[PDB]
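Structure first, then comments.
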There are 2 protein chains.
Amino acid sequence: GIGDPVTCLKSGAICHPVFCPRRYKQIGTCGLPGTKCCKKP
Amino acid sequence: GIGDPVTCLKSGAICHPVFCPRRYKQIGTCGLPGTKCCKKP
């Protein structure tokens, strides 16, 4: 339920501009429309 | 340069802690300590 890039990154997760890479889990957005907060498999 | 997550993602890059993964090159930072702005060339 992440909604902003700082919360995403501080957790060790990664911000992608449109979609999470293969095997990554979508956990929220990184604020900017379309962006995704993605965590390791 | 690029030094915050929104500018990074607006450029179509990713924000990745610690390093830029395979195929990605560093084009800046995302402001938080060790965060890398990364994009495939």
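What you see of chain A is 24-64, where the numbers are those given in Swiss-Prot.
For this deposited structure, the header notes the method as X-ray crystallography, 1.7 Å.
Heads up, the Cβ atoms here are built off N, Cα and C, so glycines get one too.
Per Swiss-Prot, these features apply:
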MUTAGEN   A:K33 to A  Loss of PIP2 binding and loss of liposomal lysis activity. Decrease in fungal cell permeabilization. Impaired antifungal activity
MUTAGEN   A:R45 to A  Loss of PIP2 binding and loss of liposomal lysis activity. Decrease in fungal cell permeabilization. Impaired antifungal activity
MUTAGEN   A:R46 to A  No impact on fungal cell permeabilization. Impaired antifungal activity
MUTAGEN   A:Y47 to A  No impact on fungal cell permeabilization. No impact on antifungal activity
MUTAGEN   A:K48 to A  Loss of PIP2 binding and reduced liposomal lysis activity. Impaired antifungal activity. Decrease in fungal cell permeabilization
MUTAGEN   A:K59 to A  No impact on PIP binding and liposomal lysis activity. Lack of antifungal activity. Lack of fungal cell permeabilization
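Positions of the features from Swiss-Prot, shown on the structure.
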residue	record	DSSP (3 states)
A:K33	mutagenesis position	helix
A:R45	mutagenesis position	coil
A:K59	mutagenesis position	strand
Cα separation, A:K59 (mutagenesis position) to A:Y47 (mutagenesis position) (Å, whole number)
11
Can you tell me how many other Cβ atoms are located within 10 Å of the Cβ belonging to A:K33 (mutagenesis position)?
13
Mutagenesis positions, contacting chain B; criterion Cβ under 8 Å; candidates A:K33, A:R46, A:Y47, A:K48:
A:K33
Among A:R45, A:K48, A:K59, all listed as mutagenesis positions, which has the most CB atoms within 10 Å of its CB?
A:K59
In sequence order, which residues at least six apart in the same chain have a CB under 8 Å from the CB of A:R46 (mutagenesis position)?
A:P64
Relative to the Cβ position of A:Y47 (mutagenesis position), how many further Cβ atoms are located within 10 Å?
17
Spatial separation of A:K48 (mutagenesis position) from A:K59 (mutagenesis position) - C-alpha basis, Å:
10
